[PDB]
Amino acid sequence: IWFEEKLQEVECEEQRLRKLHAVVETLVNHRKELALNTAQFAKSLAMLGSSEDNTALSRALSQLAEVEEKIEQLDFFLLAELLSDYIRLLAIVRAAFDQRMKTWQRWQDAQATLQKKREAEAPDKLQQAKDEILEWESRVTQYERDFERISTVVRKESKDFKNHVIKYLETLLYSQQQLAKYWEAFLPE
Amino acid sequence: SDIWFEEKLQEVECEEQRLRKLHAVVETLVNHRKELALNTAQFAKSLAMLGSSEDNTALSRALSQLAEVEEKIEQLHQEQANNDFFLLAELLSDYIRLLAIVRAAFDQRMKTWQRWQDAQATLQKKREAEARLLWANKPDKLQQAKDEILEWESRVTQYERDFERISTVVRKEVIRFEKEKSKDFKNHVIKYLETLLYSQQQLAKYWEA
């Protein structure tokens, strides 16, 4: 048995990856919202610009619609989705370890009962003790059966992911720093 | 006279239709720069919290440095927000609300004027009713026609007073409209829009290198 160790590993990775997920999810959601709000803005500007009678206002609205689009265009999401699924899988493996534990216990207790039934044997009360052992060996074999099944399912069922997140974060940071430097110098006023 | 009044409702109805159109443009511009500074302050707070609760030094620094950057970016959206624009937006939203009040006042004036004209018409039919009953009949019904005329005179003078009162309120509100009409919102919005456009165009050109 190594199950104790392999559970502690899984328990650890699940705690580590859930933390990373919370970082990846704030990054994925922000980029998602920005491309969403910008596409609405651009559509709204083009519609307003189309329905404008003043030529100067009309051109300005439609040119700004064209701009929000060009700038919007200016991989991490695949890594993000692989992470979300892997987290869900770790939850299934731990539930399997939990199942294995509870199934193992039902068996051990039945095994203990059976053993007390055998000590109890060591006329009509002797016949009752005999039929008791036949009912508990029936139970004990099925409970070991239930256990073996779950252990097979368990057998069948982070710090690499993290580096990739750091890489994306650093380039995002740099890119944003350059935009802050540009706006601080060029802010229209 | 009562010709200046009908000409004023024409100008007001027009400006209200024109400014509501402009408002819809200003409101999409105000709402976008509102949401951006909002979402960014939310993002920065979340990044700082996540960065504070991170055990990996490289990841922790990256999250907190990005929070410091989006903090700076938020203040730049706050600096251009408090622009001569976001101020014009509040002036436009209020002026639109005032134009709605002036039209409601013109409406009140119209309905008040009509109550009076109809009472004036009734009164005039009551006077014709005396001309008939005078020689052509007896003082019994002639007394009823006299007291009718005194009740409708009472009404007609009061209704003309009510009308005069509403026309004064319309004149006063016509003065408020003019002070906030002589503000030329349309060219200010265009001016802003063109600088916003230019600014965005220069960012697109700069980012290419």
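Throughout, chain A uses Swiss-Prot numbering, with the displayed residues spanning 307-380, 388-435, 443-477, 486-517 in order.
If you check the header, you will see the structure was determined by X-ray crystallography, 2.8 Å.
Note that Cβ sites are derived from N, Cα and C of the backbone, with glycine treated the same way.
According to Swiss-Prot:
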MUTAGEN   A:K445 to A  No effect on membrane remodeling and membrane binding; when associated with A-442
Gap of 7 residues [A:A435 to A:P443], endpoint C-alpha distance in angstrom:
13
Between A:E477 and A:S486 there is a gap of 8 missing residues, so what is the CA distance across it in angstrom, to the nearest whole number?
17
Cα-Cα distance in Å from A:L380 to A:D388, with 7 residues unmodelled between them?
15
Can you check what DSSP calls A:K445 (mutagenesis position), collapsed to helix, strand or coil?
helix
Let's check the environment of A:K445 (mutagenesis position): how many other CB atoms sit within 10 Å of its CB?
7
